[PDB]
Each structure stands twice: as structure tokens, then as C-alpha cells.
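Below you'll find the structure, written out as C-alpha cells, and then a few comments.
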Amino acid sequence: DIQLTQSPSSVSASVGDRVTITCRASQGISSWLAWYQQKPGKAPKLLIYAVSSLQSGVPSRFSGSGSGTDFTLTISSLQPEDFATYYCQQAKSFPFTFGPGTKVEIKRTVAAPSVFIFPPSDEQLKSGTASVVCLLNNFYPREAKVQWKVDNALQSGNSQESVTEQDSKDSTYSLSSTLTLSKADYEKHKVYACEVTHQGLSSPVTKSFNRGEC
Amino acid sequence: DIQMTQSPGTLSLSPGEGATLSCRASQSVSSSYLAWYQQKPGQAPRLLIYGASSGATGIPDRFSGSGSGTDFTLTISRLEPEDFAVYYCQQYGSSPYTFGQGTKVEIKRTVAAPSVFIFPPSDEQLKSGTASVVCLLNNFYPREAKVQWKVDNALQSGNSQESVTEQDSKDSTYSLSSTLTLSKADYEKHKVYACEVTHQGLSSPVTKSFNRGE
Amino acid sequence: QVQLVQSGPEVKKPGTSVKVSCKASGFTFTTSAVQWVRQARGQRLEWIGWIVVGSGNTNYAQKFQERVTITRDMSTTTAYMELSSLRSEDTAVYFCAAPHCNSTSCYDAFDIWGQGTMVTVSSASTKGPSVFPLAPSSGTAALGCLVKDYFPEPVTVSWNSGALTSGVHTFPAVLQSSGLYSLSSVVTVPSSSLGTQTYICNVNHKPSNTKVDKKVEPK
Amino acid sequence: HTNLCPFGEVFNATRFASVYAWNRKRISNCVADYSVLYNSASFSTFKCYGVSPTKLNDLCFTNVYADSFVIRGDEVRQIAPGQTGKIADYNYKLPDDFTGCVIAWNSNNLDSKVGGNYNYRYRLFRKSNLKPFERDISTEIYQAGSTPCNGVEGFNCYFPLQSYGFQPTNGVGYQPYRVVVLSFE
Amino acid sequence: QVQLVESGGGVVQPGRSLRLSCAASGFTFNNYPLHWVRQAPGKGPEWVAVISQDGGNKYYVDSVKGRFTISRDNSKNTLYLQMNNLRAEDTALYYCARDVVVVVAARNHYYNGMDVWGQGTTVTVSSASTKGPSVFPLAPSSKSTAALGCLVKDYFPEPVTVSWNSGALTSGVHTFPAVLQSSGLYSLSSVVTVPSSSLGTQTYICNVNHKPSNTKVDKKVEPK
Ligand SMILES: *[C@@H]1O[C@H](CO[C@@H]2O[C@@H](C)[C@@H](O)[C@@H](O)[C@@H]2O)[C@@H](O[C@@H]2O[C@H](CO)[C@@H](O[C@@H]3O[C@H](CO[C@H]4O[C@H](CO)[C@@H](O)[C@H](O)[C@@H]4O)[C@@H](O)[C@H](O[C@H]4O[C@H](CO)[C@@H](O)[C@H](O)[C@@H]4O)[C@@H]3O)[C@H](O)[C@H]2NC(C)=O)[C@H](O)[C@H]1NC(C)=O
Ligand SMILES: *[C@@H]1O[C@H](CO[C@@H]2O[C@@H](C)[C@@H](O)[C@@H](O)[C@@H]2O)[C@@H](O[C@@H]2O[C@H](CO)[C@@H](O)[C@H](O)[C@H]2NC(C)=O)[C@H](O)[C@H]1NC(C)=O
Ligand SMILES: [Cl-]
């Protein structure tokens, strides 16, 4: 198998910027490389094949270069329809392998998340399971860390996260993290908090609640 | 695709007369990529003229070619008996290299009425459970002829097939064979079997019949 | 001896493939090109496509892009035409044609042609014909033979083993709805000779190894 | 004069040239060890002309030219003096008095691609034969008949360069081979 | 128009089989090799298989070798992928794609990428039984712009649709992508942010629609 790496993992750009993405192959593949574009909920779109051949209809602001193990995709002046994930594919031998992808993201001012914590509802407690939800609302950049603490005891391995796509109005992200305990464990403790660390926060922000507190 | 059409469908001339064949292209084609072929029944095409006006090797000088653009002409100065065949033109410059629908040059002759014979199904064939009545139209000109089968005055349709020979090389006539096909059961249900022959050489349709058995 | 020799007759069931060969001789195959043309019985010449020998580049007609691929093998100086998903409508004779060339130059047309290749596509099986006599009726009379229910084409018919040729008509066969062929051959002879001259039609069908000599007697 | 010859950047070059556009590297004022090349099972062909291949180390010439290109295996035999064929006549001609060596090795793992490689080409047609060491990279339409083409391809009007279409599943006689021709003047 | 349309996806227990089909139109079907590419949730595309023009050649990724078989019907312009002995890691969206043919000097060269892609068809390999979700309120806090939502927990399979006030409330809504739990059921949260004043003077109803189980739940979210 031919391995493919892409750099960087993500790009924060603005309309008019010159974006360059690189693709590295574990062995030489001559000119046998293609570039694909993918937007959420859509199949990949072929932009470049044979390193530097523009697919019919693709704007000429897209260009490709390279040979052997190193290849480059350059967007001269970025347009709003260009914010997507770009993949490189080698075609020397089967299996056809893809790169990890590079997400081209919208740059914007740093925005700190609005943090809210939700205790498990009484309707769910009667079902024997408790779910605590921590909402990180409208923040930028995307990188964020959530830590659950149950009576100041740091949790691990009992939470799951989910991030929305970059919003089409303010270019921010939102995150929802859910801590899951049984009804027995949840009623054994009192203070439940999620601690949020983010670039827009000078220090970790904590939102908590006391079990039962109205 | 460039359409090639030819005229006439059948050219009826006497030996010695001059023949003139036509080839039309749906759009202007280069004169250096038009050819003329001659084909005799049961044979392969034979190149006569290429480059519109260049005779092929071994072709007599009585064959000539002319034309330009959309219209081309094949001229035989003095028609020899070996020249009565089908002639095709092909453009082979613009792919696909399309052909015309052919022009058959036949020997013109005086109207000749057919000699009509009817053949009852043999006893050996009736042993097999099928009956075939054959009507022979012998040595007539022109080719156009009509055969109608009548079984106890009932005009038949959809149970007969015809076959015509090529123009004879000695008397320039054609011959036709029509076969009426019935099962042994249906054939034994009737008495009078007749085939009516209509032709230009007959002042009125000629009927040949036979009584089953007798 | 600039020649183009094609494959023998082909009889394939519907839905299979046929691959016709076309071998060159006399000229230098490497610098020419081979086109393929089919012709249904009684119809016009139908251009299928062509191939350039040296490069292998092909052009096909719209009608045949889906089921025809043209190839060539320069080592065996032969060009091929493969036709897949055969059906009854594919029943025709196929020709190959090429300009003769030396090592650098070519003729300005398709002057070399193959003999032709008959391709028959149907569900019928090999079967000899039943030959029935067409007896003369009671100055010249007509008689003949009925070459009925055979497959595939063709059959040959002679009279008195070739002694009788004048006035003989052997008609082209028709394809019955049963998938079999039927053929009639006739001859007109003077009415006086009917009682003092034996007439025997010689029907031969090579695909089934059938040799029938049937005597026609006045009924 | 006491330095090594840059044979490494010649034999082990990342990418080779098409045979019709064969590349030449001028080599002078250097000392090489030709015994390790003759001894190499990596090289499928090691044929010398006018000089013994087993005694190459004991010679001296003013200049050394290193011509390199890619052909397929069945054509390596044409890279020799007095040979005829597509490559010898239309791509790369050696003289009868050629003084040097011809080295080639199988390059399937580098120059073959599944589905067929399109980068390597060869000249298929030419009006006359190439003189020894002549280089023809024109792309004029070949007029095979008597009627002049007008820059448009067609019947008897063919593009002169054709792609090898190297595939890894090809027979070895059709797999790509990288050639190096050493001449000593 | 050049077009490929997939069909045949669905939910399948581990070890059982599925057959996918690809309907092509707008191009000479038999002139092109065709690929199968899949994409698991949240991951990049993965090439699965390819078949040549005439079907004589087939190539497979090692993950499916011996379990999947690719085939085509040139008379029907249809490509297939027979998926047998399905594992959990087969769960993905399956595209069919046309091969990129490179022409140099009128000679075709194949296997250079995938230019025409279909919309994809989803297969989901799991032994989970179809279950509609529970909808629990995420009530806004008393004094903590406020935030509220609905927890759409324990449903199989994907997807659900969540609307607010029957689609009348769209501003400030965040319906997050679902997580797959260790139990095999999906969990999702849909939240809205509103000014704190509008908590006691505006009603917020979430409508969760889950077709596979034929369920539609409405939940009034209200302060405690
Ligand atoms: C053109 O390149 C040839 C290939 O070299 C490769 O490309 C370059 C750019 C580098 O990336 C290099 O790392 C690549 O290998 C080149 O031929 C190469 O020459 C070197 C010597 O300079 C050879 O290294 C020696 O290899 C043998 C065997 O090791 C491997 O081979 C076997 C199978 O053949 C495997 O099974 C083994 O596990 C190894 O993987 C060693 O025995 C040898 O011994 C060294 O160590 C001992 C002490 O133990 C010392 O006594 C010796 O002196 C050595 O120091 C070396 O390691 C290499 O095998 C060889 N490769 C090939 C394919 O021929 C060639 O010279 C270049 N030509 C020009 C003109 O530049
Ligand atoms: C190769 O053939 C060319 C052309 O010959 C003509 O075309 C052939 C296909 C065939 O039909 C021949 O009978 C034709 O004459 C030769 O070049 C021609 O040479 C004549 C003089 O003999 C000259 O008048 C023409 O202009 C030339 N035409 C061209 C296109 O060059 C050529 O000599 C032949 N070479 C060999 C080695 O046989
Ligand atoms: Cl045609």
C-alpha cells in the first residue's frame, strides 16, 4: 500500500488568500496523483488529475504541481465556495489510497464559548439513567477542551462529544458533551460541573449545579 | 455524422449506353477522401475510383469520377456487360466513414411476361404433416410482379414467402418463387389451390391452379 | 500478392460473442489501417469502425460503440473485430479493408478487401434439409426440387451432376418463422423429353454433411 | 581528475526521458570503477562495442557521453550498432563505429502504472531514418499518403508520437526498461 | 446529463449480505471502468473496488477481499457490489464512481482517478434492533441569553429529524450530529439559544421524527 500524508491538517483563511496544500507519498508515484474537494453531505468532487490537469469546469484559480513523492495544490485567490476539505489520491497501484484531508476554514475573530450545563431530567431519572449535557455555544477557533468533574473528581471514559459544522452566519462552532452515569451513581454525588478551556478564555470556565437545586 | 445518399436506386440501361451515378454528402467533404466501389452479387467490394477523380489500379479508363463538396458523379462512358452490378460511394475523411445506400445498374430490356407454374405438395411431404404449394414465375422483365394465393376462392395472406433471382446474364430476366405453407390438416380441408400472377407483360392477371389429388 | 484473408463462417447463439480475424499479406501491415464493414443480406454497406495498425487507435460508429471492439496483432499481421451480445439483427456478412503500404507510404484509399465473413445469430441447430420433388404438370415444362428445413446457410444444388445448366433457377432461401431455411430450385425443359430423360437434383449441405440425390418424376 | 564520476545521478536519476527526447549528460575529467557496474546483477544488459567490457578500467578518453531514455524490453536489442526497427530508425541510432557500452535494466516498478502510463512515448513514423545520435522532437502530422494533411489527423494522417502505455501486468517484453548508453570520444 | 445513482443500502446484521446497484446514464457505459468508494461517518473516502470495461478485471481492497464481489451489466448500464459476510467496520456511505481516462495521442489510459460520483447509499452493519428515541428536556436555568434543548437518546438506526415549534423556530438552533454509544444506539442533542427574558413568555417545543420506528415525539421544554 502507498501511504499519503497531507499538510497542514487545517487552514484558516479569508476570501482573497493564497492557500497551498501539500501531499506526500510514501514512495514515488510520478504524475499519478489527483485532488478532490468535499463539502459536508456531498460526494467528493474531482478538481485535478495527473498532478496538474484542471477538470472541466473547475476555475483556473486552482493549480497543481509536484512529482514523485511531493505535490502541491494552490488556490490563488480563495472564493467563498472554496471552503471545504481537500483530499489527494494516488493512482500508481491498487488499492487507490486517499490522504487524510485538509480542511480549509473561514478565519474570524476569536470568540469565547457560552457554556451551559444541564442536569438529567426527572423523566430520564425514572428510566434509571442520567445524562448531563455541557453546551459550548458559538466559539472560534474550533479547538476546545471539556472536563467533567463529579464532586471535584475528574471523569474519564464516560463522555462523548459532537461538534457542529462551521456556522454559515458567524463562522463559529458549537460543541455538545454528554456525561453518562447510572441513576445509582448520579444520586451518590452532589456537585456536577464541566470545566471549559478555550482560547477566548483567559482561564478555564466552570459551570456547575447542585443535584436537586431548583 | 456525414450522410451519404446515392441516386438512382436502380438504373436500367441497355449495354452500350452511358451510365451516370450520383453521390451526395450532407455537408461538404474533401474530394481526396471520396471513393467509388463496385460489388457483384456474392462478392466483396472492389475499389473503382478514389480521390473523387483518380482511377484505381486495374480499372478500365471507361470509369471516370467527378464532383466536389456535396455532389459527386461516377460516369461509365460505355456500359459493358461486366459493369452491371451495385455501386457504392464512401467518404473516408471525416470519421465515421459513412457509405451511401447503393445504386444497382441493371440491363434494360423489353417487357417479358412470366411463365407461370404451380406445384402441389408432394406425397412425401404430406407424410410429414406439412404442405407446401409452390408457384414459379419464370423469366420475366421488369422485376415487379405480384402473386396472390387463393384457396377455394379465399385470398391468402401472411402464410407465403417469396424469393427472386438475380438478373440473368443471357436474357436479362428475373424469376420468382412463392411458397404457400399450410398444415396437412388445413390443406386437406380444401380443393382448389391457385396462384394469381399480375405483371406488366400480362394484359390481365394469369391464374394457374390444380385440384387436390386429381 | 497483396491479400486480405478473413475467417471462415460463424454461427453463434444469441447473446454470445464473435471475433472475426483479418490477416494481411503482400504489403507492410505495420503502416496501414483496417476498417470493418458489415452488410446484411440484400442491404447496403455498413461502416463499423477502423483501427490504425501502428498505434492501435480506433474510431467506431455510434451504432457499434456498445458491442464492437477492433484490435490488431502486428506480430501475426492480423486485425480482429470482436462483437459481443450477438442477436438476430447482427446476422450479416462482415468485411475488412486496408490500404496497401510500403515502409513509409500508403495508397490513398481502401484498395485491399477481404473475402467476407458470414455471421449467423439465432437459436437454431444444425439440421439437414428435406428435399421434396416439384413434379411437372400434365411445349416446355417446369420441374424442380424443394430444399426445405435446413440450418445453417448455405446449400448447393446442381442438376444431372452438372450436365443440365440451361434453364435452371435456384432461388435464394427464405428464413421461416421456425428459424430454418427453405430453398426451391427449378428447371424448364421441353415437354417432349419428360418420358425419355431422367432429371435428378443434387442437393448438398456441408454444415450437416448431407448429400441427397432426388429424382423428379412426372406426376 | 581524481574525483568520482557522477554516474549515480545518471543511473539512479528519479525520472528518465522518453526515447524520442533522449537526454545526454556530458562527463569529463573523472575516474570511475566500471567493474562494479559489470558485476551488478541489477543490470539486465551490459554490452560494449569497440572496447572489452571486462577490461574497461584500463582505458582513457577525452570525454564521456551518457545518453539515457526509456523503451520496452523487446526494443533493448535495437540499442546496438547496425540494428533496425522502430527505436533504431526513428528514435535513437548508434553508429557502426560506435565505441562504448549499452546498459539497461527493468524499470517496471518505477515507470509502469496500473491502467497504463502515459508519460513515456516513442516516435512511430518518420520520413527518413535518423543519423547516428540525431534527436527529433518535432510533432508534425505524418503524411502517410500522397494527399497533404493540414495539421488535422485522419486517414493516412497520424500523430507521430505514441504512448507506451506501460502496465505492471504486461509481459516482461513489454515492461519499461531504463537504458544508459556510454560513449567514449 | 452524466449521472450515477446508487441504491440497495440498508441495515444488515453482522455476517449477513447486501447487494448494491449503480444506475448510469449520460455516457457510453462500456467505455469506462467503474469504482466503488465508501466513506464511514466522520472519516475520509476509502477506495473499495474497480472493474474494467468488459468486466474481465477486478481489484479489491484487502479489507473486503473474498467477501465483496464487483460486477457490471453493460446491456443494463448497471454496476453492482455484492457484499457478503458484513462486519461492523463495513458501515459507511457507498458511492459508485466513473474512472478517469487519460488520452495521449488518441490512446486511452485508465485508472487515473474518479470524476463522476453518485450521491451515495448507506449501509449500516449492526445487530441493534430498531428503536425510537426518548426525548428528554434540557430545561433552561433560572438565572443562567439562555440555552435550552432536547436530549434525543437511545435510537437506532440513523437518522432522526428535529424541528422546533413545528419548524417555526429556526433562529439560534443547533442540532448536533449524533454519537454512537457502546450499547449500539445513537444519542443526539438539539439546543437553541434565546434571550433570558423570553423564557417565561415564549414556549419551546421540540419535535423529534424517527421514521424507522414510525414514531414522532413532541416535548415542551420549560424552566424548572
Ligand atoms: C543506485 O542505487 C542503488 C540502490 O541504493 C538505494 O538507493 C539509494 C539512493 C539509497 O536510498 C540506498 O539506501 C538504497 O538501497 C545502489 O545499490 C546499493 O548499494 C549499497 C551500497 O552503497 C548497498 O548497500 C549494501 O546492502 C547489502 C545488502 O543489504 C540489503 O540487501 C538484502 C537483499 O539484497 C536485504 O535482504 C538486506 O536485509 C538489506 O536490506 C549489505 O550487505 C551491505 O553491507 C554494509 O554493511 C556491511 C557490514 O555489515 C559492510 O561491510 C558493507 O561495506 C556495507 O557498509 C550494504 O548495506 C545496497 O544493497 C545496494 N542496493 C541495490 C538495490 O543494489 C547503487 O550503488 C546506486 N548506483 C549508483 C551508480 O549510484
Ligand atoms: C514507397 O512508396 C512511395 C509512394 O509510392 C506510391 O504509393 C504506393 C502506396 C504505391 O501505390 C506506389 O505504386 C505509388 O507510386 C514511393 O515514393 C514515390 O516515388 C515516386 C517515384 O518512384 C515519386 O514520383 C512519388 O512522388 C513518391 N511519393 C512519395 C509519397 O514519396 C517510395 O519510393 C516507396 N519507397 C519504397 C522503399 O518502396
Ligand atoms: Cl455507414
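Heads up, residue numbers simply count up from 1 along the chain you see.
Determined via X-ray crystallography, 2.5 Å.
The backbone N, Cα and C atoms fix where each Cβ goes, and this holds for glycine too.
According to Swiss-Prot, the protein has these features:
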- D:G8 to H (Swiss-Prot position 339): In strain: Omicron/BA.2.75, Omicron/XBB.1.5, Omicron/EG.5.1 (VARIANT)
- D:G8 to D (Swiss-Prot position 339): In strain: Omicron/BA.1, Omicron/BA.2, Omicron/BA.2.12.1, Omicron/BA.4, Omicron/BA.5, Omicron/BQ.1.1 (VARIANT)
- D:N12 to Q (Swiss-Prot position 343): Reduced viral infectivity (MUTAGEN)
- D:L37 to I (Swiss-Prot position 368): In strain: Omicron/XBB.1.5, Omicron/EG.5.1 (VARIANT)
- D:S40 to L (Swiss-Prot position 371): In strain: Omicron/BA.1 (VARIANT)
- D:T45 to A (Swiss-Prot position 376): In strain: Omicron/BA.2, Omicron/BA.2.12.1, Omicron/BA.4, Omicron/BA.5, Omicron/BQ.1.1, Omicron/XBB.1.5, Omicron/EG.5.1 (VARIANT)
- D:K113 to T (Swiss-Prot position 444): In strain: Omicron/BQ.1.1 (VARIANT)
- D:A144 to V (Swiss-Prot position 475): Increased resistance to neutralizing antibodies (MUTAGEN)
- D:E153 to D (Swiss-Prot position 484): Increased replication in human TMEM106B overexpressing cells (MUTAGEN)
- D:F155 to V (Swiss-Prot position 486): In strain: Omicron/BA.4, Omicron/BA.5, Omicron/BQ.1.1 (VARIANT)
- D:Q162 to R (Swiss-Prot position 493): In strain: Omicron/BA.1, Omicron/BA.2, Omicron/BA.2.12.1 (VARIANT)
- D:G165 to S (Swiss-Prot position 496): In strain: Omicron/BA.1 (VARIANT)
- D:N170 to Y (Swiss-Prot position 501): Increased binding affinity to human ACE2 (MUTAGEN)
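Between the candidate recorded positions, D:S40, D:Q162, D:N170, the densest Cβ environment within 10 Å is the one around D:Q162. A distance of 39 Å separates the Cα atom of D:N12 (mutagenesis position) from that of D:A144 (mutagenesis position). Taking a Cβ distance under 6 Å to any atom of ligand 1 as the criterion, the recorded positions D:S40, D:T45, D:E153, D:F155, D:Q162, D:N170 reduce to none. The subset of recorded positions (D:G8, D:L37, D:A144, D:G165) lying with their Cα within 10 Å of the Cα of D:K113 (variant position) consists of D:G165, given in sequence order. Under 8 angstroms separates no C-beta among the recorded positions D:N12, D:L37, D:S40, D:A144 from a C-beta of chain E.
Of all the variant positions listed (D:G8, D:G165), D:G165 sits in the most crowded Cβ setting, with the most other Cβ atoms within 10 Å. Among the recorded positions D:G8, D:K113, D:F155, D:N170, the ones whose Cβ sits under 8 Å from a Cβ of chain A are, in sequence order, D:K113. On the backbone, the CA of D:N170 (mutagenesis position) and the CA of D:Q162 (variant position) stand 17 Å apart.
Taking only the Cα positions, the spacing between D:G165 (variant position) and D:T45 (variant position) is 23 angstrom. Within the group of recorded positions (D:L37, D:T45, D:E153, D:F155), the Cβ with the highest number of other Cβ atoms inside 10 Å belongs to D:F155.
Considering only the recorded positions D:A144, D:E153, D:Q162, the residue whose Cα is spatially closest to the Cα of D:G8 (variant position) is D:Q162. Here the C-alpha separation of D:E153 (mutagenesis position) and D:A144 (mutagenesis position) works out to 11 Å. Counting Cβ atoms from all protein chains shown, D:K113 (variant position) has 26 others lying within 10 Å of its own Cβ. Between D:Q162 (variant position) and D:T45 (variant position), the C-alpha separation comes to 25 Å. Among the recorded positions D:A144, D:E153, D:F155, D:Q162, D:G165, the ones whose Cβ sits under 8 Å from a Cβ of chain C are, in sequence order, D:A144, D:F155, D:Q162. In sequence order, the recorded positions from D:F155, D:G165, D:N170 that place a Cβ under 8 angstroms from a chain B Cβ are D:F155. Taking the Cα atom of each, D:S40 (variant position) and D:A144 (mutagenesis position) are about 44 angstrom apart.
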